[PDB]
Amino acid sequence: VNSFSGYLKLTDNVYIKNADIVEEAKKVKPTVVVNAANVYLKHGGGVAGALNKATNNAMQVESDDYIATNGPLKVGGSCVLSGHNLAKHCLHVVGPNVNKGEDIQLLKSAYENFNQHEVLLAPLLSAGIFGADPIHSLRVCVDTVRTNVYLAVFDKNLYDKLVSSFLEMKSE
Ligand SMILES: Nc1ncnc2c1ncn2[C@@H]1O[C@H](COP(=O)(O)OP(=O)(O)OC[C@H]2O[C@@H](O)[C@H](O)[C@@H]2O)[C@@H](O)[C@H]1F
């Protein structure tokens, strides 16, 4: 468990890899895989749908049970559900949907949830369907997270641009 391999280390606690989060989950067997969710735990495109599909939809049924009991999450909030076959647990975190003008400042709140967990395999919250700049998502992660976060970026082109943007931002 937690056998992460082939990451580039950006800070003492932030690692990045050009990889699909589901395939990493299957290789690594993490204690915590992070889902970039919405407040209803309705897993659409993006990481949520990729993770959900890999669980043969058990993730969405569990989420439906969670929501029926406790109601929707808040933006910036989270909940720990089961990791099924991918991880021990899945951290479901709701970043701001900047497409709907939700407060980008809640991206910081979202990443805070990471600090409740020694080690996580995570994507870049709000960076796809929710419309945030991926560079900005990385900046907020490295600035907010103090635990060990292994970031999976599947698109090689985004990953190269993200590394070169981080080198610039760290050196100023
Ligand atoms: N298989 C994969 N492995 C690794 N990285 C992947 C990936 N698939 C995508 N990414 C990238 O991960 C980041 C997060 O992007 P999104 O997955 O779209 O989450 P976001 O917070 O923007 O929106 C949440 C909403 O999306 C709905 O799925 C969810 O239910 C909610 O309504 C982006 O850089 C993607 F490019």
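Throughout, chain A uses Swiss-Prot numbering, with the displayed residues spanning 1025-1196 in order.
Every residue, even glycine, has its Cβ placed from backbone N, Cα and C.
Straight from Swiss-Prot, the features:
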- 1025-1194: domain 'Macro 1' (DOMAIN)
- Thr1055 to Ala: In strain: Mu/B.1.621 (VARIANT)
- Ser1188 to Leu: In strain: Gamma/P.1 (VARIANT)
- Task: In whole Å, note down how far the CA of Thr1055 (variant position) lies from the CA of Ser1188 (variant position).
- Result: 30
- Task: In three-state terms from DSSP, label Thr1055 (variant position) for me.
- Result: coil
- Query: Quick one, of the variant positions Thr1055, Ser1188, which Cβ has the fewest other Cβ within 10 Å?
  - Reply: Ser1188
- DSSP, reduced to three states, assigns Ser1188 (variant position) to helix
